Each structure stands twice: as C-alpha cells, then as structure tokens.
Amino acid sequence: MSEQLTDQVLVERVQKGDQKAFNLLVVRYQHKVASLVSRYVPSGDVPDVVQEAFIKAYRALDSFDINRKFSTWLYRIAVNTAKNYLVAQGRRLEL
DNA sequence: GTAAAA
C-alpha cells in the first residue's frame, strides 16, 4: 500500500544529482503550479511561464533547504516568475 | 532568489 515515497525524499535525490526524481516531482506539481500562474498570464503563454519556474527551481533546488516546505517554496517561485514575465511584455511597447 | 498555505 501507499507510494512509500514522499515529496521530501524526491527533493533530496535531485540535490544528490538524480534529476530523475525532479522529473517525477515536476510533472506532479506541474498541475498545481500552473493553476497558480494561469491567474497572472493567459493560457496561451502559461505553460512557458511554468517551465521557466521549474528551470529556476532546479538551479535553486541545490540551494533549497529540504527542512522547509517544498510546495510553498515552489509556488512562490512560479508567481514571482509570473510578475517578471508581465514586465518582459510590459516593456513590449516601449522604446 | 524566491521559504505560511495553494
């Protein structure tokens, strides 16, 4: 019974260099992190903002403290990546 | 870089 594995152990594996655990950890939260940022960007660009937030989560996962919440730190990165995309198209009409 | 919980 159960999956025997939790999101906590998925995060420690990617700190050891096992990106295979991050791959299974991304697709899991890819549904939740996308529901957050779809509220700030249109559904035509939302999968591109979600993937940028995951590449930022990988390069910062070796700086993440496993002794803290994995999801609260994941959701904060995708919505902060969402504001920066709105600045990346907010200057789209400027010169 | 991102740290309440979603």
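The count begins at 1 with the first shown residue.
Just so it is clear, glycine is given a Cβ too, placed from its N, Cα and C backbone atoms.
According to its DSSP assignment, A:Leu25 (mutagenesis position) is helical. Under a cutoff of 8 A between CB atoms, and with a sequence separation of 6+ in the same chain, the neighbours of A:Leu25 (mutagenesis position) are A:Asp7, A:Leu10, A:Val11, A:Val14, A:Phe70. While the structure shown retains the original residue, Swiss-Prot records the mutagenesis experiment A:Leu25 to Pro with this note: In SR1576; loss of sigma factor activity.
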